[PDB]
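Since the structure comes first, as structure tokens, the remarks are kept for the end.
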Amino acid sequence: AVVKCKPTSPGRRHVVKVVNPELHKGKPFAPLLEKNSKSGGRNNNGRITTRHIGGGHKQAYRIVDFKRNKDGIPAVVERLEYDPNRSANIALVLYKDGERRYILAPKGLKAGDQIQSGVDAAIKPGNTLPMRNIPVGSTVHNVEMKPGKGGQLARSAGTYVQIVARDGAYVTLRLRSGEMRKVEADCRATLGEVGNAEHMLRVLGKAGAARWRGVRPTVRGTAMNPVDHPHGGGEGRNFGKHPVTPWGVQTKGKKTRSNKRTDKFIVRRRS
Amino acid sequence: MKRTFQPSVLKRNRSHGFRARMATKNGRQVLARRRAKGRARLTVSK
RNA sequence: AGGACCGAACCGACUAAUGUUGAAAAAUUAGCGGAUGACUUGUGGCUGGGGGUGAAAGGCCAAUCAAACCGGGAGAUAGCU
RNA sequence: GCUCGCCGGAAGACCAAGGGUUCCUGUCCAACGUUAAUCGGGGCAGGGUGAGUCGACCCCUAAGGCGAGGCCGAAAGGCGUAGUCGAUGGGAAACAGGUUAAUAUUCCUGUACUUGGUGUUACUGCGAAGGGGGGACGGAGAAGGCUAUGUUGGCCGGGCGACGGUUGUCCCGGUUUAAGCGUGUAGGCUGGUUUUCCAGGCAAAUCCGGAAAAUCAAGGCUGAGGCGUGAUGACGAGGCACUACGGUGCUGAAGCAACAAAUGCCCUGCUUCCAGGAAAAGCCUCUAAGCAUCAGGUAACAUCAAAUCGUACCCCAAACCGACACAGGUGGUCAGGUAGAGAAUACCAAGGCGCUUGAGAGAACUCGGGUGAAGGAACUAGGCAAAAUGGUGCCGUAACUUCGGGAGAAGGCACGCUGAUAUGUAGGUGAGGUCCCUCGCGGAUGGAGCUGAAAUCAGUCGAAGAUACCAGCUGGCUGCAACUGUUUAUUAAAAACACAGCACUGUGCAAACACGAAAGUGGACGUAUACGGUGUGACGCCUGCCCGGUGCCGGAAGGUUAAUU
RNA sequence: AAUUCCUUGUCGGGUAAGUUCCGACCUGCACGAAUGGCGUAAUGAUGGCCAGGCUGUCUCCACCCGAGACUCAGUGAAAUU
RNA sequence: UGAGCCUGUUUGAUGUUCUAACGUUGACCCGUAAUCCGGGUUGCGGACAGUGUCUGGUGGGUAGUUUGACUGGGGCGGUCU
């Protein structure tokens, strides 16, 4: 649910939280954890390459299954969990042969549910099929771009995709950005849409909240000197020039896509 | 008040040591110049 | 519960006096701000000069910065004293 | 040698980093020491550092470095696989007493402990570069059991007081004992055993994982403390005889209880929250190639080994960083008494010091302080500076408001000592005795002894009872920024920067973008509820007209236009 | 008015007397709506103004307690010419 | 379907199909005890993408430089044959 905090302190007045009384209160599955170290935006040359990154809380990595290629053996959901590396929850599933794995959580999935994969699975949420075997007009998530590679589309919280048509050996899809695209019909997808649709109703309420997640302050270019930015200078508050990036290119309208190898798979750009 | 020099043997040796100088091409030029001049002490190695 | 409240250790530097061939090439005395957090501290590591880092003051890079130190071109040029 | 003064959460005690003979003894006063010097961290000579258990070396890894082949670059060189290094982190084992001028968990005395090799006996399925377990991990809060430690009694030894009293309800001192071995408590967690089957753990598995039956309900792991032994020992005021004044040899009393009590231990525990909290080896288990008379493994004895390097001294300072015997800087551990909420503050204990020029006199003026008649900001750019308020408990408290606040708003009243309630009250702790018991570090009842607030009534002293150190001044009207934060080391701390919130725009993943002649890397082990750039700056009511100029987005009919032919 | 030169504009309140402060008027030399407009409880070592208590800031200075300055013995500089 | 040439000859333009150069930061096997590298098999693209020489456009991101004299001081004004 979504809950407001009471104004007992100036830093609690404008905080809205998301609370789910269904996630595990305990430790995650250990055989599926790895190490994850921070960078600060530096590369192998030691130079800052992406700005405004640094600090935060220690995190461990969960190995999640995006391929879903263990066919013919049903599974059961055990518990939902928390993952600090993404914006969606995950689920721990047990197979009839005695194996466990991690997957993304669809909407409407609770403990004790059955899931299956293959070319002969039922059409219900949580199942994985090739798009050759899914009706036109369905809603799917975690869609592949090449056969056998792994899900790459619609992986955030509350996202989905539609199958709009089919011809030959290709399928046509609509993306959350308003774009139409072609992918091979042997690619895989999972039924339903991702969960945690209320992740966008939270208000942090103070700067410490942003610091906790690893975000450093942003400095405006009009508050600098003319040797640090194309915007700096002036005796007061003066702009008198067209906005540009810190490296001279014009923001606010100019386009930056140039890839001729892929243009055959776009049917209409986002509107 | 705090001053500039703060000693540390490990850092001294890892920075200006004989093996550090030998590890690259220009440290060997430094050694050649000092040998040509005829110095009694060649590096900070004690 | 809290980037909550009064206040020592710890981190700072708003006011006055002394000092200015000083006890000190930035300090002392009496008052002053924060003090569970965007907090503070020990050891090691990475970023090199038209380059680095900067919650942005032309700030900092070994008492030196509107372009560091050292050795070379070099006995640069000086219608000037 | 006697008196006086200062510190005592340090100006006491022990270390890491750094320094390297500054340590003890004999001798000397040229230079050094801001003065003299018989003195010194000064000159000269000799002496002093003793380890299977303390560190280092050693086995294992983190950030990161190097890197056979490899990829890339005019040369020089760059980035990386298999590997190899790198602590601030993980991995076996010792306590008490005595001793020198200088060392002590190392030397002596007494009692312990751990890891390897060889040999003899008894039984037996052993074997990894592989699978599984464990090592193994966050912030805040709370209260129960203990110890370190202190106070008062009892016991032992000594005293009967320089000036009134002191044979007593009087004064002084002591009352200490470890590691190891045995018992397994306060408490924490977890159902136990047996049989069958299986698309999983790159091959196998008696191990891990999943499924099905029957039986029993109590089995297992963890754990401070207390108690016994160590100990017929050691220590201990005092006394017995010699003194080069440093000691020698012997003897040696008592050596108990109650109360109070930690920021230390049980605790890597329990409860709760979101920002969701390292790796590998040592250790325990399972098998493959292979050996099966052998090799190996398990247990009890005898025996050998545990090498090499550091060990003196200073360490909030005269020995380290500041050119100085410099009012500055520097990480960890120890934590007594009275008053007190307290690691604040005042006086003391153990311990350590009086800071390396002195002696007189008591002018103007400078520095740091105390008191002041009448007036009370008239001073000054400005209440700058100085003066003033200051504790606990209880009455009582406005406009405005985002309903939390404003608020400790403002303004008042009590406060010492003695006696009674009560020869010590309410509460806390808790022995002897009596019962039960699956017999023990047990359960029920009982109240001796110790400790001990707060309140009411009645008397009494001073000018003053929160008497010393310590310890908010309060109110009214207005500009700016919403708030906590950050900034010009060394003349500017702010209305400047950041901030949670809002909007425009780019980006379909070999993403936009950035560091790189390139290989590659970050963005990200992320996927439009995600990521980059730009402007505004909580919240409330709002954000009107102009596309002529300069940018950006779309169109392609016409006009002009490069190399090439 | 952090914006208004003429300017101490004109009217009202506070003072015996107010170029600063508070409330209004409109003649905006030269305000104005995300290089945002108008409000706003709480917070500020932020700028301006008014009161109570307090006082050596002042009329107007007087006395006392310590460290120098003065004399005696020892050691023994500096800028400048 | 545009030029020669008589349905025959060779070069152009637009378009649909193909595989063998070329790409693969798709899947499996080996060197091997390996998320680099190389080879093998197989899907998807495909004469497109990308690179070398030449050539038109944009380019304060970066670099080297210029911006006159007389004058009752310099600047503004005026002048320079």
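Here chain A follows Swiss-Prot, giving residues 2-272 in order.
Structure method, as recorded: electron microscopy, 2.8 Å.
Using N, Cα and C of the backbone, Cβ positions are placed for all residues, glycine too.
A:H230 (mutagenesis position) has a Cβ environment of 18 other Cβ atoms inside 10 Å. Reduced to three states, the DSSP call for A:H230 (mutagenesis position) is coil. According to Swiss-Prot, the mutagenesis experiment A:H230 to Q carries the following note: Loss of peptidyltransferase activity in reconstituted ribosomes. No change in rRNA binding or assembly into ribosomes.
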